[PDB]
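**Student:** Next up is a structure, given as structure tokens.
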Amino acid sequence: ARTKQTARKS
Amino acid sequence: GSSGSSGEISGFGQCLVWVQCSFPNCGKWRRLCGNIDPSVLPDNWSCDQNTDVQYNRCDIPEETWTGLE
Ligand SMILES: [Zn+2]
């Protein structure tokens, strides 16, 4: 199972 | 922000966590709650293991996360 993180942005 | 330091935490500077479905015919990325950490999640995680009932199934399409629509 791959995992990542992102910023709450547009 | 704007400086070389580990653990970026500040006001309005919120992080997010995503998990990819274990099925190759899915490969979908679902969002998770900010209290959850990817180092405490299963190696066989799937859409059926999601926290949000709006996307808790492999037969549900991936979300429009591209901005605001
Ligand atoms: Zn799935």
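If you go along the chain as it appears here, the first residue is 1 and each next one adds 1.
Cβ atoms are placed via backbone N, Cα and C, with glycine included.
Sharing the feature lines straight out of Swiss-Prot:
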- B:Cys21, B:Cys26, B:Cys47, B:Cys58: Zn(2+) binding site (BINDING)
- B:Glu62 to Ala (Swiss-Prot position 300): Reduced histone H3K4me3 binding but complete loss of non-methylated histone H3K4 binding (MUTAGEN)
- B:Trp65 to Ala (Swiss-Prot position 303): Reduced histone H3K4me3 binding but no effect on non-methylated histone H3K4 binding (MUTAGEN)
- B:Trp65 to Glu (Swiss-Prot position 303): Silghtly reduced histone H3K4me3 and non-methylated histone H3K4 binding (MUTAGEN)
**Student:** Just to be sure I understand the contacts, which recorded positions have a Cβ under 6 angstroms from any atom of ligand 1? Candidates are B:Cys21, B:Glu62, B:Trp65.
**Tutor:** B:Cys21
**Student:** Of B:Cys21, B:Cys26, B:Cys58, which of the binding-site residues has the most Cβ neighbours inside 10 Å?
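**Tutor:** Of the binding-site residues B:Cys21, B:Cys26, B:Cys58, the most buried by Cβ count within 10 Å is B:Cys21.
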**Student:** Can you tell which of B:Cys47, B:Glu62, B:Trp65 has the most other C-beta atoms within 10 Å, given these are the recorded positions?
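**Tutor:** Per the Cβ count, the most surrounded site is B:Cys47.
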